[PDB]
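One structure is given here, and the rest of the page talks about it.
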Amino acid sequence: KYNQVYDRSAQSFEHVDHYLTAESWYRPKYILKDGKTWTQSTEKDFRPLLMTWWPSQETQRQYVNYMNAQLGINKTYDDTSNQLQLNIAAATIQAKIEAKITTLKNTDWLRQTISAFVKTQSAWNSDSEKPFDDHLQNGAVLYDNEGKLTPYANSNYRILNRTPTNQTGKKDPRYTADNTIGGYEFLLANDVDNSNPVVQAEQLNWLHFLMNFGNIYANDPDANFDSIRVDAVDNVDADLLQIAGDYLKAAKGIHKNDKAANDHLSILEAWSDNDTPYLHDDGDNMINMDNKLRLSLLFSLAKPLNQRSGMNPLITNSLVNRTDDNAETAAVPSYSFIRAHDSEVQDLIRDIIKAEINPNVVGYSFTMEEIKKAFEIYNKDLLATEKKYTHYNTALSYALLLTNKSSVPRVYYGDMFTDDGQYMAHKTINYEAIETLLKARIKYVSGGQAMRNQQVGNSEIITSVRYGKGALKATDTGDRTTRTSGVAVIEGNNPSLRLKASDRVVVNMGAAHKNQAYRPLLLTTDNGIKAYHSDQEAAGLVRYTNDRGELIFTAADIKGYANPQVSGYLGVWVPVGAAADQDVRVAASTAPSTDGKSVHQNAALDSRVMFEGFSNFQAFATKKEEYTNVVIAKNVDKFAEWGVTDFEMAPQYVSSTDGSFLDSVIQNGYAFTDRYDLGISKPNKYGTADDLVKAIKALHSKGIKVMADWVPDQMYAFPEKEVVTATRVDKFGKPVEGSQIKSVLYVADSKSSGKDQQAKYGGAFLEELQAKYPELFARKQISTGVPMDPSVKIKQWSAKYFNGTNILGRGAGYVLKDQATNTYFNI
Ligand SMILES: C[C@H]1O[C@H](O[C@H]2[C@H](O)[C@@H](O)[C@@H](O[C@H]3[C@H](O)[C@@H](O)[C@@H](O)O[C@@H]3CO)O[C@@H]2CO)[C@H](O)[C@@H](O)[C@@H]1N[C@H]1C=C(CO)[C@@H](O)[C@H](O)[C@H]1O
Ligand SMILES: [Ca+2]
């Protein structure tokens, strides 16, 4: 009777949405002070609810056993423990607890011990959330749409799995490269409901903010983000692809001509093979990766010698059949790459961890210790010829990427610099070859392409040829600038490649290059790869074409090698006698686009070079001059020298520290809490907001456009709690068969600060946008059938704007329940 509630007022409990949890404390009518006198209880005398209440006899017995063992009491009560025997034991436990409280006059040990005991109960930990599925964080929980117990978080939407393939709910029949629905809605952390028109409008607001970051933050139009990279296209409602499209038109006029489109060249991270034709049918407002060419490169050059495939795919298995690409404008624009901050980097780290560290590693949720231990092996393997974990023939992949036509190459930072360590600190063994190839791409690479696969000796070789500036076909003759341009690349993927004397590899170079002298650019040696940085530096190894413009090679030149850079043969030749400042690139015409497509893969777009300027595993910064953006501002001249046109920067948002995923362990910037906190409140991994502005300004100085990561899928770890009606679900959002979480209350962390940059800039510019661009809000979106709803600005992120959250390890009955009436405790 003494241990009841002081007053049934909300201030007497530790509530969440006026509900009670297992770890909740309360203020009783009387405190058993020191365990002797029943004293009236002040406001600072909160006590754990579990000290005097239990949601079943079993849990009470477990409480008795655990606290007896923890406090020093001998006797523990077994299976058949009578009802009242447990009550008297709990009274003894309370007496001992208050006695030990007065002996220390704090209540920290009690908090810790109660938390531990709660975490030892079945329905208060992961056990009630199991079975785990293929979610990157073990499981998912979908917030119910009509939660009677919590209208706090309802929604008329939460439309799931609306990928570009599955935008309308049924799989699109127009695209059949992918059997599946082309993605899944639940990827990581708290999943943003991008099917809510309010959230769509807020995403448009965030996009406008990012595109005008300079003006909005430092009153400087020189420091605006030029382009965007839409992250996790396959995990969000694809209506955003229209919204981001529309805007890029209405706000920047990319549809009008080609110069605007190229000045705001936006890309997608869409993995499903259906996404590139879906985007081409959308109107080519953005460009998608060439996944086919990526896989061809990976499986023909990078894989170990056992698992390496033939070389023919490198020609045919792509978006452009580069057998004879004699076209002024390619059918579909694309950007190609071999590695990225995630693709074929964190995968290799996972492989190493699962092999020689922690075989039980779950998804990509690494620990920093595991990361460093694995990186030791990674850095050693990168330097060996016999590679167990890392890529072979990286230089060959980049030699093909930077000479290919009809695609925009994206050079990854971690292929020129160490994936770990400080930014642009230590170079890789391939740095020289890649830099030489970029400079030679500026100087020589232009015109039509021709690729040939020749079976010679015991193996095969491939020859990629660029005819030169102006020469679109082999028959075209061009002019003097044409003759000093063009390039030949000869690659083999077998170290055992040995030709006989009777074997000759013929390489047609184009009608422009008849009887011309050619000098080696890159050459494979036993050392590694010799780069020739000028005609002089290689004048000892000149060779000539015949009267039909054919380079001819034999066993003297082509043989199999096996060194830490080449598992095969690499030979790149350029014509002799080009000006040291010769440039074969083109700028985009101002002529009005006519075909209804915004971005065109013309000769001007082929001249662009994307650069992914960050690694996931960048070492943290000690001093100012080690910040990433500072070093970028310092070394902008290097990027200008390399021919970089679009610099894809890391996501500059400030990182959370929960550690539930790799993104929040190395703090790349994809795990964030405030979407507008671009290094404002705190510095990000790469520098303060002012450092970012300086970097953007320095990049714009040399004419380089800047690309910002647009990440509308998920947000990590909000500070405020919230109780929601929810159901256990897989990554596809299907309810788990007979889980204990079925329309059940759950304590998610889905309430934003409310005094962050999200409160400041949230929906600020909406009023402006429908002023200047009304048609953006006229469009009836595809998945929803209704236009964006900018009426309400999103100042505080609530669970109503979210599809759900990864399982949190809190339990299915973590929200307390009166076992008599079988309803949750309310207030
Ligand atoms: C997490 C990261 O990748 C996610 O997508 C993965 C897919 O689930 C995989 O299936 C894989 O697709 C391959 C399949 O064979 C098939 O889909 C094919 O068509 O394409 C692939 C061929 O090899 O692709 C991914 C491999 O991990 C997710 O969809 C993607 O958006 C994610 N990328 C970034 C996202 C976030 C969000 O926080 C950031 O952490 C990083 O920027 C990246 O991780
Ligand atoms: Ca999603």
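Numbering, chain A: per Swiss-Prot, residues 221-1047 in sequence.
Quick check of the header: X-ray crystallography, 3.2 Å.
Any Cβ shown, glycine's included, is placed from N, Cα and C.
Looking at Swiss-Prot, the entry for natural variant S276 to D says: In strain: GS-5, MT4467 and MT8148. Per Swiss-Prot, natural variant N399 to R is noted as: In strain: MT4239. For the natural variant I474 to T, the note given by Swiss-Prot reads: In strain: MT4239. Natural sequence variation is annotated in Swiss-Prot for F519 to Y, with the remark: In strain: MT8148.
All features noted in Swiss-Prot, drawn onto the structure.
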| residue | record | Cβ within 10 Å |
| --- | --- | --- |
| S276 | variant position | 12 |
| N399 | variant position | 10 |
| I474 | variant position | 28 |
| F519 | variant position | 16 |
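It is 65 Å from the Cα atom of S276 (variant position) to that of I474 (variant position).
For the pair formed by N399 (variant position) and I474 (variant position), distance between Cα atoms is given as 33 Å, rounded to the nearest Å. For the pair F519 (variant position) and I474 (variant position), the Cα-Cα distance reads 36 Å.
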